[PDB]
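Working notes, structure below.
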Amino acid sequence: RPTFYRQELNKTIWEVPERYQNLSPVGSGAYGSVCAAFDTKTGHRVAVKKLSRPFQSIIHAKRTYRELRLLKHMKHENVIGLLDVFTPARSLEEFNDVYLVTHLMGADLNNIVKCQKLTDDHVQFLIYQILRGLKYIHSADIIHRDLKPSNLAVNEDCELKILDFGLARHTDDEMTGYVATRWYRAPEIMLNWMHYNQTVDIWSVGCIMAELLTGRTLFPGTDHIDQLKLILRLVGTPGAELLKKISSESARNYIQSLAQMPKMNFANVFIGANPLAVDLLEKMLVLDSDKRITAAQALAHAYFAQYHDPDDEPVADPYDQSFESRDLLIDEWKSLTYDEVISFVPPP
Ligand SMILES: Cc1noc2c1[C@@H](O)[C@@]13CNC[C@@H]1C[C@@H]2N3C
Ligand SMILES: [Cl-]
Ligand SMILES: [Cl-]
Ligand SMILES: [Cl-]
Ligand SMILES: [Cl-]
Ligand SMILES: [Cl-]
Ligand SMILES: [Mg+2]
């Protein structure tokens, strides 16, 4: 067991191993508080996240277990990994606090799209890396569910990492009105049309790629219905085949109220873009999720000829998510979480 030291940082007691020095507050969601620190064992600048009220309800206890299982599994160059996890508790009986340690991220894709001029070459390399990371995530039957520019961190070398997996339901309030939290979501999840699957992440990659090419949000809706009208004007209204797959009867009735519209010419929307970029956008931004290109298929598209190497695009170890359908008490979720904290082995 390492030695721990205590300090108060913005009304919060932090108790951390001595290896972690120069703690400085960076942020706080409602899931926890984050400090930047210097890790003296590795020489990395790190983010240390202290979870807030990790075991306060069955829903919160299970979310804590879900987040730790997911971060422990992810071992890929284009995905955030877990550097460390610790608790100052010396037994299960006194276990209350969980701390997670990752690489400290500088810029996100939002910073570079807003404030920098991107060549077609830059767009090929950035989208290539998102798809390499998604081939790995999807091979484990994991869905990210929240891909957007603020969840895609990049370093000076142009090396991209996916972070901030969707691990809890968003609040109705967070998805309401003129907000980036909804602009990247597939229409089947935004309007609860049907059981969704990993195809929702490829819709989000199409939206991000379009914004790198134009410098503008593709579907900046003022609310759910405005955003659906923006989407159907580009891709066309649904045919009989997709309407049959909308399990929601009222959602089907509303769609049929709208005047029919054909798919637009994407060469006339993305004026001057590489024709191979236009072709790949037409294969991602398909309204029927069964017909979208997959991450593995997209990696072999001619747009990525400069970067594609089928011997250096790895898949994940199998991932057991049977816990997701299990009904347990708070103390059972807390015991499962304690076992995952004490069994952690750091990367090489
Ligand atoms: C950080 C950062 N800020 O500006 C840049 C970066 C790098 O990620 C990048 C690599 N390729 C796209 C980016 C544009 C520019 N640089 C050439
Ligand atoms: Cl230490
Ligand atoms: Cl990492
Ligand atoms: Cl504790
Ligand atoms: Cl964003
Ligand atoms: Cl597993
Ligand atoms: Mg985020």
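All residue numbers given for chain A refer to Swiss-Prot; the residues shown span 5-352 in order.
Structure method, as recorded: X-ray crystallography, 1.7 Å.
Quick reminder: no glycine exception, Cβ is built from N, Cα and C everywhere.
The C-beta environment of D168 (active site, proton acceptor), restricted to residues of the same chain at least 6 apart in sequence and closer than 8 Å, consists of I84, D150, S154, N155. What Swiss-Prot records for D168 is active site, proton acceptor, and it gives sequence analysis as the kind of evidence.
As annotated by Swiss-Prot, ATP binding site applies to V30, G31, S32, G33, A34, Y35, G36, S37, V38, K53. There are 19 other Cβ atoms within 10 Å of the Cβ belonging to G36 (ATP binding site).
The feature domain 'Protein kinase' is assigned by Swiss-Prot to 24-308, with sequence analysis given as support.
Under its mutagenesis entries, Swiss-Prot includes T180 to A with the note: Phosphorylation blocked. In the three-state DSSP classification, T180 (mutagenesis position) falls within coil. The Cβ of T180 (mutagenesis position) lies under 8 Å from the Cβ of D227, each of these being in the same chain and 6 or more residues away along the sequence.
Other Cβ atoms within 10 Å of the Cβ of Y182 (mutagenesis position), summed over all protein chains shown, number 12. Among the sequence features in Swiss-Prot, the mutagenesis site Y182 to F is noted as follows: Phosphorylation blocked.
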Near ligand 7, which of the recorded positions show up if the criterion is a Cβ under 6 Å from one of its atoms? Options: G36, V38, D168, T180, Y182.
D168
What Cα-Cα separation, expressed in whole Å, is found between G36 (ATP binding site) and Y182 (mutagenesis position)?
26
Across all chains shown, how many C-beta atoms besides its own are within 10 angstroms of the C-beta of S32 (ATP binding site)?
14
ATP binding residues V30, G31, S32, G33, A34, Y35, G36, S37, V38, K53: largest Cα-Cα distance, in Å and rounded to whole number:
14
So, three-state DSSP: helix, strand or coil for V38 (ATP binding site)?
strand
Setting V30, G31, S32, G33, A34, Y35, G36, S37, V38, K53 aside, what same-chain residues sit with their Cβ within 8 Å of the center of the Cβ atoms that define the ATP site, listed in sequence order?
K54, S56
